[PDB]
Amino acid sequence: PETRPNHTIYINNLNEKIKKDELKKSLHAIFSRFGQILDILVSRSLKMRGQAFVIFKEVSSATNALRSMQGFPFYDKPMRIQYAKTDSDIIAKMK
RNA sequence: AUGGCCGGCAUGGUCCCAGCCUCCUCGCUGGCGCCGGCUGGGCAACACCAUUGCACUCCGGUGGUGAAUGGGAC
Ligand SMILES: [Sr+2]
Ligand SMILES: [Sr+2]
């Protein structure tokens, strides 16, 4: 099943050995160029490890980010990027 | 002494220097002889195992101390 365009991109296949704080910092280092980021959500729990949500202010940023960085080698692993299924809370609280 | 508790045995002492050791006051006002048994805390770090997982509620499991020695002064 495919996903529809979204403010938020969902990244998985991330290196699970990286600490939350550093992972957010690094993700920002490479994704900020695509547009203003509202937040980056990372959790190292059993269910949510290896994954991240990057919440852009504009959908065009998310879209550009998804196209350009698909398969990007990151901590020695190719990034897999999709649109999030649903809107992040940060986004609902505006639009 | 050890995260806490006990037993067998060995071993002259107090300082100074260097090297090493550790999940549980990484520190020079901790520790670094032999062997056996009992037991608590915690995944914070570290390691291993499992996990490819769509969140906006912090939240998988297991492991270790079964550790580390030389030199000088009195
Ligand atoms: Sr110790
Ligand atoms: Sr853990």
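Per Swiss-Prot, chain A residues shown: 4-98, in order.
Structure determined by X-ray crystallography, 2.4 Å.
Backbone N, Cα and C atoms are what each Cβ position is placed from, and that goes for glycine too.
Under its mutagenesis entries, Swiss-Prot includes A:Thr11 to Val with the note: Abolishes RNA binding. Within 10 Å of the C-beta of A:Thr11 (mutagenesis position) we count 23 further C-beta atoms, all protein chains included.
As a published mutagenesis entry, A:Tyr13 to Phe appears in Swiss-Prot alongside the note: Substantially reduces RNA binding. In this view, A:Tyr13 (mutagenesis position) is surrounded by 19 other Cβ atoms within 10 Å of its Cβ, with every protein chain counted.
The Cβ of A:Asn15 (mutagenesis position) lies under 8 Å from the Cβ of A:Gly53, A:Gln54, A:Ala55, A:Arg83, A:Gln85, each of these being in the same chain and 6 or more residues away along the sequence. Quoted from Swiss-Prot, the note attached to the mutagenesis of A:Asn15 to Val states: Abolishes RNA binding.
The DSSP secondary structure for A:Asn16 (mutagenesis position) is coil. All protein chains considered, the CB of A:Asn16 (mutagenesis position) has 14 other CB atoms within 10 Å. A:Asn16 to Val appears in Swiss-Prot as a mutagenesis experiment; the accompanying note says: Substantially reduces RNA binding.
According to Swiss-Prot, the mutagenesis experiment A:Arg52 to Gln carries this note: Abolishes RNA binding. According to DSSP, A:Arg52 (mutagenesis position) is assigned to coil rather than to any helix or strand.
The distance from the Cα of A:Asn16 (mutagenesis position) to the Cα of A:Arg52 (mutagenesis position) comes to 9 Å. Rounded to the nearest whole angstrom, the C-alpha distance between A:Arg52 (mutagenesis position) and A:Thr11 (mutagenesis position) is 17.
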